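A.B. asks: What follows is a single structure, and I will ask about it in a moment.
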Amino acid sequence: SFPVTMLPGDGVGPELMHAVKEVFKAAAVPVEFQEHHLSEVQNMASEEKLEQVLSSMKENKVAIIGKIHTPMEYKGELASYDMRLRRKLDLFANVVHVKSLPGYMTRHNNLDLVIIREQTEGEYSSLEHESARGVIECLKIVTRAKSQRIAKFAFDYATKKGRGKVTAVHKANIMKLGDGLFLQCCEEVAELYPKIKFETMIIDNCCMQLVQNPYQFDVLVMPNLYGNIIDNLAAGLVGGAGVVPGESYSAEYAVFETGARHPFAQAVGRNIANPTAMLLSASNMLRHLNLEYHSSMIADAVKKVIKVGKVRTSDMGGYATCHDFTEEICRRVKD
Amino acid sequence: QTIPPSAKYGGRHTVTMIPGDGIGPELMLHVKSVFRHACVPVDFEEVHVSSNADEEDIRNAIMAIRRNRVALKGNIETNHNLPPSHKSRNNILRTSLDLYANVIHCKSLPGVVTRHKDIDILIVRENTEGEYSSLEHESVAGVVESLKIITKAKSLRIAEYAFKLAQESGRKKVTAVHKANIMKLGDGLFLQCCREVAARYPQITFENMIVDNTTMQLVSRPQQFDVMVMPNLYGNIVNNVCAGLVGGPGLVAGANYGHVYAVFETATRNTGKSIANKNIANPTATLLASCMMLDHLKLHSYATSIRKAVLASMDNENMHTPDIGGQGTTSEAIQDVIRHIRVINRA
Amino acid sequence: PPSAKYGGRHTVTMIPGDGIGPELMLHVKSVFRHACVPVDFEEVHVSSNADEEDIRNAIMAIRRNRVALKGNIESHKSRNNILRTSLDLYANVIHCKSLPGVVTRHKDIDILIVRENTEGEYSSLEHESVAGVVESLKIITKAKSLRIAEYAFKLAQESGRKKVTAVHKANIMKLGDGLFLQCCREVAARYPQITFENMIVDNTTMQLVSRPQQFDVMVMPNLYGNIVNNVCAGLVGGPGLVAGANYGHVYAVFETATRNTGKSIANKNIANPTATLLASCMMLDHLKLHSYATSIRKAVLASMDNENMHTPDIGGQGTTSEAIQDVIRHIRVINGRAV
């Protein structure tokens, strides 16, 4: 069998995975999970065991995590861990599919995009100090390396998945040399993939168009701050954090997580959380593990039960338990 | 320039792939299918290549190759030559890529019986300085001069490649091919070009041989040869002959290397325009091209499990293609190799 | 192109600039003339008149010859700064040496100071975060630190020196200097036959006025320069003595230590040529013409053993037309070479 590390994270994190456990244990997927429990999110004060999580990660080459929810003004520096972790696994690229699903009927439909987000640079590098009493100065960082590389990943995904045009989001009309530098690295690469048209949209003007006509876009590449922004805006369109899956690759390692942060409300293991986002990411994980059988079954199993609609959870216009929904995934995958 | 690093995002190396004209596409899809069954972490960047619009677009098609340092291609029909100005579609690519070394691998096949058996030969030759001269001006009518060119520099670069090939692969004899007995200076220059590097690898025995007797020596006792090297002019001879010894053009993997860039091509440059979509073409060469393409990505584990397969499927008599004397169709072969291809290491 | 090297006398970019260089360059022209030096000159114009692109054409001349010798000149930036960026000159050297001809307060001095030029930075920018509050940024690159640390150790093995010292303030800036200290520490393990030393800049300055003999080679970030530089300049006597040089990965430009024009002492035939000559001395040392340099070197220092050949900036009464023609005498010339 194949062993993949599982980081439950905080919130419904563990309650999600235990459904992916029952799903997997119901489709005979040959995967033992060397659970590297509790990446600390203040559930357990834990830190600099990232190398211990990397160590199983230097082995199994792939993992799926929950969400390392991040704490506020605690942990002293509260240097964001994921990124901290992210820095460790060099997970510069974070890719979140936004695929409207057959059953879910939102205010937007049949929409298919893909969000591409850098994870090392940007403001997420905790570079802050006091210039004087109540005068706080915070850094925005862009590396033309880590920007050229995310632009490099940006188009090579467009060609590999056959997409039309990528559109780079920015605010360089303000930070003329910051996003301006990043904007240049994209055109320097956009000229290299001439089969793919390429736009540059001012950040806000995107987020506006995304509520009016997000159908105009295809692939979106941006730094981290605009990323974490667009990621949550987009998932709300398709359905919310309960369905939207996410992947974050690296040089060799590849990670699968929920798309958005999490349902803000503290459902907290009342078995009212939706496992869809995990499962889709989880099947998109088997589709990377060359078990293209199991992945292409699980998705259909999940995609069907949604389009059925007889069973939905709080986030999807219905009321039904997680295990209620999870069994029906398991039931509709046994026959 | 503006060139970036070719990178491998989280597993799958991204390799450029060109379908071509004639047999090219109908084979590539099996190579895809072979890989996809073998769970090979290699993604493929298709690029429509030529005979549809060989003017400026292909060029946007060069770029994909200049990106990923490794590509695999089929063949392109020759230009009509109406332009009659160089413009070898295949050639242009190897020019703007500085692809100097051309390498083929004629090996005997236990399932392909030939006049001779137990053959293993690696052939090496240049492209822009290994003679094969163009030019050819008419001084006055009825008189034409051709100007074969040797460059001492590219002669040593192809020489060092011949020996850097032998040591990494555990070979034992490099044998130069030349006609220094007739063009004392041109081929003697290449000869002394070989002698210089030959002393830098003393463990590797070195030998020269005249192109004439070398051809004779092939059809009689070709097993004596291990590594052969010549300028590009004499290659067409040695290549097509060593090709036919172990079988035919559809059994020889090929490769054009650059100082950094590496392209994989079939041993025999046959368009097959007459066997279009006949489900007939011999895949065993094209497959073997993917084999050494994996060996160049340092993934031998898969190139080795693929290689043992294609030898495996070929040994049953029924799988041979018409071009080598069989009665089967490609679809049976590809699947029979896929049959032969077990789930090593998956489900 | 290639560095031009027509067989016979080599070609060097020559530019007098503002200040006494034009008066100086012709006297160094007379020094190279008398010493039968097979070195020609291609003089190039400079700033404060032909602003912007006109200087670039002259740089394009310096783009040819990998070596030049210059005087001093002078929002935006300076011409000397714009030149060393346009040539990526990242090794500014000065040779502070005691002179038997002028007794200072201390004797027995031989010191080579090398700093960077973009690495020290500190001129990068600044922002008025609020009224009255400014952020200035020290910039320490690991690469350029190593690269200037290598230039220090390689030059020391070339000039036979024994000791190389790291001047820093990592005790207060634990990271910027603490990166530069360990940056030199990696290099020092690769030159074990050379003793390596670190020192706070404070205790280093206190040692200069008390025991400069314990200093062979001093390497530091370019910020600390003006302090250590202009101190070791006045330690051997001041500006008109110490010879300067700006090297690069291929290019190498020589100049005086202090960039002062001395526009007050203009055409008075008063200014000390000592440093401007010593700049040609180690500039010939770069062209490996050590024979021609070892002559001019000992010739001026023995000609300076006289008190009437000093200049007012060091205490004497003599003019330049004297000591110049006087060193012309002390250059022993037999059959067209320096013997």
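For chain B, we keep the numbers from Swiss-Prot: what you see runs 43-387, 389-390, in order.
Note that Cβ sites are derived from N, Cα and C of the backbone, with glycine treated the same way.
I grabbed these lines from Swiss-Prot:
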MUTAGEN   B:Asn117 to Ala  No effect on the activation of the heterodimer composed of IDH3A and IDH3G subunits by citrate
MUTAGEN   B:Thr120 to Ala  Significantly impairs the activation of the heterodimer composed of IDH3A and IDH3G subunits by citrate
BINDING   B:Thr120, B:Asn133  citrate binding site
MUTAGEN   B:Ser130 to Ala  No significant effect on the activation of the heterodimer composed of IDH3A and IDH3G subunits by citrate
MUTAGEN   B:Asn133 to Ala  Significantly impairs the activation of the heterodimer composed of IDH3A and IDH3G subunits by citrate
MUTAGEN   B:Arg136 to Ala  Significantly impairs the activation of the heterodimer composed of IDH3A and IDH3G subunits by citrate
BINDING   B:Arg136, B:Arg167, B:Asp254  substrate binding site
MUTAGEN   B:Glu173 to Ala  No effect on the activation of the heterodimer composed of IDH3A and IDH3G subunits by citrate and ADP
MUTAGEN   B:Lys190 to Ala  Complete loss of the activation of the heterotetramer and the heterodimer composed of IDH3A and IDH3G subunits by citrate and ADP
MUTAGEN   B:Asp229 to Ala  Significantly impairs the activation of the heterodimer composed of IDH3A and IDH3G subunits by citrate and ADP
BINDING   B:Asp254  Mn(2+) binding site
MUTAGEN   B:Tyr276 to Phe  Significantly impairs the activation of the heterodimer composed of IDH3A and IDH3G subunits by citrate and ADP
MUTAGEN   B:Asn312 to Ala  Significantly impairs the activation of the heterodimer composed of IDH3A and IDH3G subunits by ADP
BINDING   B:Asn312, B:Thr313, B:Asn324  ADP binding site
MUTAGEN   B:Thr313 to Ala  Significantly impairs the activation of the heterodimer composed of IDH3A and IDH3G subunits by ADP
MUTAGEN   B:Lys315 to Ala  No significant effect on the activation of the heterodimer composed of IDH3A and IDH3G subunits by ADP
MUTAGEN   B:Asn324 to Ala  Complete loss of the activation of the heterodimer composed of IDH3A and IDH3G subunits by ADP
A.B. asks: Just counting, how many other CB atoms are there within 10 A of the CB of B:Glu173 (mutagenesis position)?
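C.D. replies: I count 21 other Cβ atoms within 10 Å of it.
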A.B. asks: Give the sequence-ordered set of same-chain residues, not counting B:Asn312, B:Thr313, B:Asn324, with Cβ within 8 Å of the centre of the Cβ atoms defining the ADP site.
C.D. replies: B:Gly64, B:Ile65, B:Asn117, B:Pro291, B:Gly292, B:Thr308, B:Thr310, B:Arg311, B:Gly314, B:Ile317, B:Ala323, B:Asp365
A.B. asks: Long-range same-chain neighbours of B:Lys315 (mutagenesis position), Cβ under 8 Å, sequence gap at least 6?
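C.D. replies: Expected: B:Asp63, B:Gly64, B:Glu119.
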A.B. asks: Using only C-alpha positions, which one of B:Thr120, B:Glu173, B:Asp254, B:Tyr276 is spatially nearest B:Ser130 (mutagenesis position)? These are the recorded positions in the record.
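C.D. replies: Closest by Cα distance to B:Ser130 (mutagenesis position) among the recorded positions B:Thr120, B:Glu173, B:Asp254, B:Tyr276: B:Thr120.
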A.B. asks: What is the nearest of the mutagenesis positions B:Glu173, B:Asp229, B:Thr313 to B:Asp254 (substrate binding site), using the Cα of each?
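C.D. replies: So, of the listed mutagenesis positions, the one sitting closest to B:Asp254 (substrate binding site) is B:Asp229.
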A.B. asks: Report the largest Cα to Cα distance, in Å and rounded to a whole number, among the residues B:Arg136, B:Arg167, B:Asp254 that the record lists as binding substrate.
C.D. replies: 29
A.B. asks: Under 8 Å between C-beta atoms and at least six apart in sequence, can you list the same-chain neighbours of B:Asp229 (mutagenesis position), or say none if there are none?
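C.D. replies: Sequence-distant Cβ neighbours: B:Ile192, B:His220, B:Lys221, B:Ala222, B:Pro273.
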A.B. asks: Measuring Cα to Cα, how many angstrom lie between B:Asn324 (mutagenesis position) and B:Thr120 (mutagenesis position)?
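C.D. replies: Each residue's Cα considered, B:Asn324 (mutagenesis position) and B:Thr120 (mutagenesis position) end up 21 Å apart.
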A.B. asks: A 10 Å Cβ contact count, applied to the mutagenesis positions B:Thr120, B:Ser130, B:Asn312, B:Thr313, B:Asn324: which residue has the minimum?
C.D. replies: B:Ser130
A.B. asks: Within the chain of B:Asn117 (mutagenesis position), which residues six or more apart in sequence place their C-beta under 8 angstroms from its C-beta?
C.D. replies: B:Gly62, B:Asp63, B:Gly64, B:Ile65, B:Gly66, B:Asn132, B:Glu307, B:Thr308, B:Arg311, B:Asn312, B:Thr313, B:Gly314
A.B. asks: What number of additional C-beta atoms lies within 10 angstroms of the C-beta atom of B:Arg167 (substrate binding site)?
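C.D. replies: The Cβ of B:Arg167 (substrate binding site) has 26 Cβ neighbours within 10 Å.
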